[PDB]
Amino acid sequence: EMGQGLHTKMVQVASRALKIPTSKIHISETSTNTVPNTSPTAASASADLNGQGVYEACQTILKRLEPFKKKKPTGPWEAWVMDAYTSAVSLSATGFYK
Amino acid sequence: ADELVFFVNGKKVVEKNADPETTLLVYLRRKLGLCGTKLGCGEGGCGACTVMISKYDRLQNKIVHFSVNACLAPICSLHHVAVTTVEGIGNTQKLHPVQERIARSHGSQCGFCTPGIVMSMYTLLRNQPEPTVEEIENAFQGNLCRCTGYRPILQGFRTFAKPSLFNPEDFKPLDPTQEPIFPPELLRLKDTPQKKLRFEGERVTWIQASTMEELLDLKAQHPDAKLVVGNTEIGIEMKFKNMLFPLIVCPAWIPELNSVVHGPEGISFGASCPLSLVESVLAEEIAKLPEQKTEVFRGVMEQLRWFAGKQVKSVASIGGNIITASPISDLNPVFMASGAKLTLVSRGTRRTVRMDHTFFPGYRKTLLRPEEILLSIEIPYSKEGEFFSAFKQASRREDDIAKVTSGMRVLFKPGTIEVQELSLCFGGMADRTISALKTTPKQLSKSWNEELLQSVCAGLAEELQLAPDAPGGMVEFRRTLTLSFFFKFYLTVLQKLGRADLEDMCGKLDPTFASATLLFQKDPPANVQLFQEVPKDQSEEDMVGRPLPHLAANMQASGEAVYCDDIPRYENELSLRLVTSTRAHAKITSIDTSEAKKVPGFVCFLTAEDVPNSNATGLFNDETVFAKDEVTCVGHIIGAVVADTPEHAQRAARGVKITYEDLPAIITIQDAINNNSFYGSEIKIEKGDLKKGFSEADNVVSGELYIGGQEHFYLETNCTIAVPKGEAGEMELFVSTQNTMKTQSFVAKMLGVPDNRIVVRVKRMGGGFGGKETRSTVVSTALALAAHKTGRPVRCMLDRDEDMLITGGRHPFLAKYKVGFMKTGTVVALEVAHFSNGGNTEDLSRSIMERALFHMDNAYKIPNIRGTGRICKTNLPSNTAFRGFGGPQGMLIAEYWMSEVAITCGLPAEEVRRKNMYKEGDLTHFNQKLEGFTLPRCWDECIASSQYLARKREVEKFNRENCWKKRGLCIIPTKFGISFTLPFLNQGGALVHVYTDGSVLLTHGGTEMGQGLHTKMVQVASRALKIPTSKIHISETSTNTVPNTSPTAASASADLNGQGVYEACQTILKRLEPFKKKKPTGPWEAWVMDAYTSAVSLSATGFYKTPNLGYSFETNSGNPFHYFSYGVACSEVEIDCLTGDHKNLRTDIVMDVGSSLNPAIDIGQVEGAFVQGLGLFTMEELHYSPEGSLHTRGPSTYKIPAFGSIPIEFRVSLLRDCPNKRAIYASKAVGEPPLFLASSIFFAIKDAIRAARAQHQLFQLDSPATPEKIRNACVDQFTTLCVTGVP
Amino acid sequence: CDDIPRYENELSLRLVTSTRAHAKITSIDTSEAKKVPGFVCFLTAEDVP
Ligand SMILES: Cc1cc2nc3c(=O)[nH]c(=O)nc-3n(C[C@H](O)[C@H](O)[C@H](O)COP(=O)(O)OP(=O)(O)OC[C@H]3O[C@@H](n4cnc5c(N)ncnc54)[C@H](O)[C@@H]3O)c2cc1C
Ligand SMILES: O=c1[nH]c(=O)c2[nH]c(=O)[nH]c2[nH]1
Ligand code: FES
Ligand code: FES
C-alpha cells in the first residue's frame, strides 16, 4: 500500500469471493515471510495480479466449507467456520496467479 | 568518592549514579544489554544468573576467580572487580570448549539454564584446568536444569577430567593461556590505597568502608547502619520480605575482617571471610594435621558440603551466617557445640564470648549490642579424646534448608570412656539454635555404653518437645531425627574409641551396624545410551533417525538465543505487575491505591472496570480476567499495576491495599467431598461383572493413596510483551506459551476485537511441560489490556514466587481402591474411586481425570473393573496440564495396589506383573485393541540388560549384611495412549516458502520449549524435499503464518506437525517435478529459479488430522488413542533407615519410540521426563497453610532434582526394529510416556522400607516418598520412643 | 516507518555521499567524525561481509 488503495480493493475482492462483509476481513501488512518471491508493486498491475491471487485463495476456503454450507444452508458463516474447525479442516490457503 | 568502576567482559564500566538496590543481573541485562545471564528465581538457588568475578587479592598478591549469583550481587559491592559473562568466553563464531561440549553432547534442551552451567564449568576450569569428576559434579551444586536429567551435561564435561550420541574426539582442545587477560588497569589501580565510597539511590545509601575505624565510627554514630557482606541473607530480606534498610555499610574490604590467624587453641577467621575461604583453609589443615586435632574442622567441612553451592559460598561470610541467627543455620549448631570463641568490637570496646545457648536470646537475635560488629570467630582444634560429628537432613542433599541440623561433641576424661563434657546442639527444633542442656549434664562421668545411649535418647525425646502445631510441621520426623543423629554419633564415637587402644574395652560395632557411620559419598557415574543405527544405504544428507544436536544448542550455550525478556525494550515500553488475593475466599470490600500513586513512574492500576469487552476468560469461560466482587483463591488476580520499571511496578503493587470479608473456603479434596463441590458429574469406565469378580477372588485388598501435586519449574517463568500498533485494534504479542491460538482468542475476546487483529509469536520457551498450555494467558491478557489502554508496549515477566503462586500445577489425587485376586497373583476384580484437586477454575481438569481413568489399568488386563473420577472445585490456584496429564497419577495407583497383590500372595513382584500384563490383540478396559504391542519385548530386554534376577540376590545379601541401610529394586512397565483426549485437537498445520536462492523458510503450529521439535521438523522437511537440513530454517511460531493451532502438548506435536510439514513439502515437490525431469541432475537451485521464472508458486500450506479417533464414555466404544507408547524401567535404591535420605544407584530403561526421528533428542526426552517423575514421586512437595496460602514459592523450599539426584548408573535403550507406520516416518511420540517409569524408584524405595521394617504387612507410603515419609515408615526404637513415649 | 517507536538500544545511520561526478577516492579521514558525541562507527566497502 502506497496510497493507491490496493488493500481496500483486495478486501472488496475477498468480500465478494467469500460472500461475507468487508468488516470481517483485515489486511495488516505485506511481508516476505507470508508471501514469498513477490513482484514489485508496479506496472499498474498489482490489483490485477494480487486480486486473482486473493480470489483463488478464497475459492479454496469456500471449497473446504462447501459440505458445512450444504448441511447448514442458512446458519451463519461463523457456524460453518467453527464446524470446519472442530471437524479438523484446514482454514488456511495460499493463492497464486500468473 | 562516588563513581563505581568495574569491568565487564574486559571493558571498563563507569557508573556515576550507582543505586545500592541495583543487582548485577539487572545491570547486565537492562543497562549493558547482555542478556545471556538469566533470571530463574532471584533467590540464589537456581544458578541461571551465574557469572564469574575476577579480582586482585591484596592479602595474597594474586589474581583470584570465583562464581557468583548475579541476582544477589549488589553492583555497589563490585568496585574494581572484573565480571565475565557467557558472552565474554565465546560466541557461535568461536565457541569456548565449555560451550561447544555442552551443546554437542546434548546437554542443552530449552537452553535457559545453559549460560549459568557454562559459567560454573568455566569458573571451575579457571581455578583447576584438570579437575576430577567429583570436582566437576560439585561445580553445579547451585545450578538447576529441569529438562535434561543432567546426565548429558556431566558426560560431556567428563572429557575435561584428569553408535554414539556424540564424538568427544572432534572436540576442540582447551588452551588455558587463551583466556581473557586480567584488566591491566586493575593491577595498576591496586597500587593506590582504597578510600571509602558512598552511593546514594532512590531509597538506600551504601557506604563501602575502607578501614575498621570507618566502620566502627559509622556504627557508633548510626547503629541502624546495616552491615552487608555477601548479601545472601539481606538480598532475600529486601526482595522477598519487603524489608528496607535505608543505610547499608559494606565492610568486605577491611583487612581485619578477612584475616586468617593460627593460634594455640585453633584458627581465627575474620567475620567477612567467605565460606569458600573457610573451606579451603580448613581442607589444608585437615590434610596436614593429625586426625585427633581436626574433629571440629571436619564437622564444619561436612556442613559446608551441603551448604548452598559454589556461587553462594564464594560471597556468603562466616560472620553473616552467625549474625543472621536463623533457626536452621547449619553452622551455628557446630559453633555452639564446639564453644567457638567470638570477638565482638565497637568503637572503644572489645570482648570475647564462647558461643553457647546464651548467645541467641530469641528469634533472629544475638547478644551483640547495636553498635558492635563481629570481628572474628576462632574454630577450635580438638583435643585428645574429644570427638565431633555434624549432621544435616533436608528435603534434598544439595542446596537445601535443614529440617534438623546438629553439632555434637564429647570430651572424655583422659585415658577413659567416661564423659567429661557432652554438647548436643540443634537447629530446626525451636525459633533459635539450641543446646540439649537438660539432657547432657546427666551424662557427665558415665561410660560411653548402651545405658548412656538409652539415657540420652529418653532425655532428647522429653526435652526436644514439639507441639503438634509446631511451626514447620513434620514433628515426628524432626524428633526422630534428633535421636537418629545422636545414635549415629554414639556409634561413630565407639569406632573412634576403638582406634585409640584404651586400657578398658569399649563396645565394638557388629559389622551390620558399620554402614550407619559412613559419611555420604557416591561412586562416579557409569552411563549407557543404546539406539539403532540408520540403514547403511541411507543418504548422508537424510538426517531422519540420526542424532542431530538441537538446532539452537550452540546459541543456547553462548547466551545468544533470545527468550522473551531478552528482547530489547522500546524506549516508550512500560512494566506491569499483577496484584493478587491474599485470601482463599472473600468479598473484596474496597481497594485503596493512594500509596501506589505516590511511587515514582506509576501509571495506572487496572481492574475489572478497565476491561473493554469481556471479563470472562479461561478454557471453560469460568474465570475472571480480573477479580470482580470476590476472590476465590490465594493468588487470584485482582488487578495490575503499570509503571515505568519493574522495580516501580513492584513498589506500587505493595501500595495497593485490599480490604476483604472472608467467605467459607473449600481447600482440600475432603472439604470438597463434604460440600459436594465438583466440576461437573462423575466420570466412569466399567467393564465386566464386579460382584462376580470379587466373590470369585481368593483375596481382597482395600486401601487409599494420596499423590501430591507438582510445580513445573520451567527455568523461564511466564512472560509476555504486548506491542499495540495504534491501528484498527492491531496488537502483536511476544509470549512464552505453548498455546498461541488460545492466547490470541483470549486477548481478542477481552478487548472485543476480531482474532484477525491479534498476532501471537513464539520463538522459544525456556521450558513449558504443560504449565504454559493455558495458564500463560492470565499474564498475556493483563499485559494486552495495559498495552491497549496506554497505547505503549508493555512487558511482564513473573518472578518465581508469583509464577508458582498464580499459575497452578499438577493435580493432587486421592484414590480409594479395592482389588480382588487369586493366590496365583492373577487380578480378577478392581474398583478405584479417584478425586483430584482442581482449584478455582475448570481449565483442563476434566480431561486430565479422563486420561487418569484411561490409564488405571497401566499394563494389566483386568476382566472386571470399575473406575470413577470426580474433580474437586476448591479455593486454590487452578491446576492444569503437567507432562503426563493424569496418566502418572492413574498409573501410580495401579502400581500401588499391584505391589500389595504381590506382597499378599508372597510371590515375586516381577512375576505377578508379567502374568497380569496384556498381550497383543487384547482390548483395554475402554475397549481399544492393543496392536503392535511391544511391551513384552521392552520388559524382556530390560530384565536381561538390568540383570534383574542377579541384582535381586545382591540386594537380598546387602540387606542381611546391613541393619541401618537397605536396598530395594523394582521393575515397572507402562502403556501410554498417544493423542489428545479431545479428538479435534489432533490436527496441525505448516507453511513453507522456497525463495529464489533455493533456501527454505518453514513454519508450523508447534512451539519449541526445549523438546527439539523444530530440529525434528527440519529433519523431516529435509528428507521430504531431498535437500540438506542446512538449506531449511525455522525462525518462529506465529498465528499469522499458521492459524487455529492446537497447543504444543499431548506429546503429539512432532506427529501432527511432521505430517503437516511433509504434505507442504509434497506440494512443492509436485510443482518442481516438470523442472526436475527437464534437468534431472541440475542442482536444486536451478529447479527453483526455473520454477520462479516460469511463474510457478513456491509457497504451500500443509495440514494433517489424526483419523478415526473418538471415544464415547456413554457406550465405552471408539478409540481415544492413535497408538500407545511402551517402556520399562528397573531401578535400585539404597535408603538410610536412620535419616530417610536415599541414593539412586542404578536405573535401566528400555523405551519404544518407534523408529526414532532423532535418537539424541528422544534419549534426552526419556532422561528428562524420567527425572521430572523422580521429582514427582520422591522429592517435590508443595505446602499450603490451613487457610489455602501456598507457602512453597521458590527453589529454597521446592526441591527439584539436582545434578546429585540422578541414578549413578543411568542406562537408556531405544527399542530396535519397531517401526510405527501410523506416525511420521514410523516414529512415536516420546515427551510424556517415560515420566511414569520413575515410579520404579518409588517402588524400589517401598521395597527397601519393607526390608527395614522386617529388620524391626501392607504399610502406607503416599507420594511423594520424601525423607520424612521414608524415615517415618522405618519404624524402630527411635520412632517408637518419639511417638508413643515407650522404649 | 519512522513513526515506529525506537528500541532503547537503537542507533541512527547517515549516508556519506560523493561530491564529485567521477573521481578516485585518494583517502578518507574520519578524525573529526570520531570526536562527535555518540559516534559509533563509519562503514565503508571494507565492512561489507
Ligand atoms: C541459595 C542459598 C542457600 C543457602 N544455604 C544455606 C545453608 O545450607 N545453610 C545455612 O546455614 N545458610 C544458608 N544460606 C543463608 C546465607 O547464605 C548465610 O546465612 C550467609 O552465611 C550469610 O552471609 P552474608 O555474608 O551473605 O550475609 P549478609 O546477607 O551480607 O548479612 C547477614 C546478616 O549478618 C549481618 N552481618 C554480616 N557481617 C557482620 C558482622 N561482621 N558483624 C555483625 N553483623 C554482620 C548483616 O547485618 C545481616 O544482618 C543460604 C542462602 C542462599 C541464598
Ligand atoms: O490428552 C491430552 N490432552 C492435553 O490437552 C494434554 N496436555 C498435555 O500436557 N498432555 C495432554 N494430553
Ligand atoms: S536467578 Fe540467581 S540463582 Fe536463580
Ligand atoms: S535445558 Fe536446562 S532448564 Fe531447560
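Note that chain B carries Swiss-Prot numbering, so the residues on display, from first to last, are 3-164, 192-1285, 1291-1321.
Per deposition record, X-ray crystallography, 1.9 Å.
Cβ coordinates come from backbone N, Cα and C, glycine included.
These come from Swiss-Prot:
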ACT_SITE  B:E1261  active site, proton acceptor
BINDING   B:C43, B:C48, B:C51, B:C73  [2Fe-2S] cluster 1 binding site
BINDING   B:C112, B:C115, B:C147, B:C149  [2Fe-2S] cluster 2 binding site
BINDING   B:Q767, B:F798, B:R912, B:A1079  Mo-molybdopterin binding site
MUTAGEN   B:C535 to A  Slows the conversion from the dehydrogenase form to the oxidase form; when associated with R-992. Abolishes conversion from the dehydrogenase form to the oxidase form; when associated with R-992 and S-1316
MUTAGEN   B:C992 to R  Slows the conversion from the dehydrogenase form to the oxidase form; when associated with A-535. Abolishes conversion from the dehydrogenase form to the oxidase form; when associated with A-535 and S-1316
MUTAGEN   B:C1316 to S  Abolishes conversion from the dehydrogenase form to the oxidase form; when associated with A-535 and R-992
B:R912 (Mo-molybdopterin binding site) as reference: those recorded positions from B:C115, B:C149, B:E1261, B:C1316 with C-alpha within 10 Å of it: B:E1261
Those binding-site residues in B:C43, B:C48, B:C112, B:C115 whose CB falls under 6 A of ligand 3, listed in sequence order: B:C43, B:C48
Residue, out of the recorded positions B:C115, B:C535, B:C992, B:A1079, B:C1316, whose Cβ gathers the largest set of other Cβ atoms within 10 Å: B:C115
Nearest-integer angstrom distance between the alpha carbons (Cα) of B:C1316 (mutagenesis position) and B:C73 ([2Fe-2S] cluster 1 binding site): 42
Output field, [2Fe-2S] cluster 1 shell: CB within 8 Å of site CB centroid, site B:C43, B:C48, B:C51, B:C73 dropped: B:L27, B:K40, B:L41, B:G42, B:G44, B:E45, B:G46, B:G47, B:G49, B:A50, B:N71, B:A72, B:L74, B:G118
Cβ under 6 Å from ligand 4: qualifying recorded positions of B:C149, B:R912, B:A1079, B:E1261, B:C1316: B:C149
Among B:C48, B:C51, B:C112, B:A1079, the binding-site residues whose C-beta sits under 6 Å from ligand 2: B:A1079
Among B:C73, B:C115, B:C149, B:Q767, B:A1079, which are recorded as binding-site residues, the nearest neighbour of B:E1261 (active site, proton acceptor) by Cα: B:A1079
Extra residues within 8 Å (Cβ to Cβ centroid of B:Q767, B:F798, B:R912, B:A1079), Mo-molybdopterin: B:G797, B:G799, B:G800, B:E802, B:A910, B:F911, B:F914, B:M1038, B:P1076, B:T1077, B:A1078, B:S1080, B:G1260, B:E1261
Which same-chain residues, if any, lie at least 6 apart from B:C43 ([2Fe-2S] cluster 1 binding site) yet have Cβ under 8 Å of it: B:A50, B:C73, B:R829, B:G1223, B:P1224
Other CB atoms, at most 10 A from the CB of B:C73 ([2Fe-2S] cluster 1 binding site): 26
Those recorded positions, out of B:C115, B:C147, B:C149, B:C535, B:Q767, B:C992, that come within 10 angstroms of B:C51 ([2Fe-2S] cluster 1 binding site) at the Cα: B:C115
From recorded positions B:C48, B:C112, B:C535, the one whose Cα lies nearest B:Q767 (Mo-molybdopterin binding site): B:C112
Top Cα neighbour of B:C535 (mutagenesis position) in the set of binding-site residues B:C112, B:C149, B:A1079: B:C149
Nearest recorded site to B:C115 ([2Fe-2S] cluster 2 binding site) by CA-CA distance, among recorded positions B:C48, B:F798, B:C992, B:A1079: B:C48
Around the Cβ of B:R912 (Mo-molybdopterin binding site), the count of other Cβ atoms that are within 10 Å: 25
Residue among recorded positions B:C48, B:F798, B:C992 with Cα closest to the Cα of B:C149 ([2Fe-2S] cluster 2 binding site): B:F798
Near-site residues: [2Fe-2S] cluster 2, ref B:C112, B:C115, B:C147, B:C149, CB cutoff 8 A to centroid: B:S110, B:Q111, B:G113, B:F114, B:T116, B:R148, B:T150, B:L744, B:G795, B:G796, B:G1039
CB within-chain contacts under 8 A for B:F798 (Mo-molybdopterin binding site), separation at least 6: B:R148, B:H741, B:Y743, B:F911, B:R912, B:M1038, B:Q1201
Same-chain residues at least 6 apart in sequence whose Cβ lies under 8 Å from B:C112 ([2Fe-2S] cluster 2 binding site): B:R148, B:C149, B:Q585, B:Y743, B:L744, B:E745, B:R793, B:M794, B:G795, B:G796, B:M1038, B:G1039
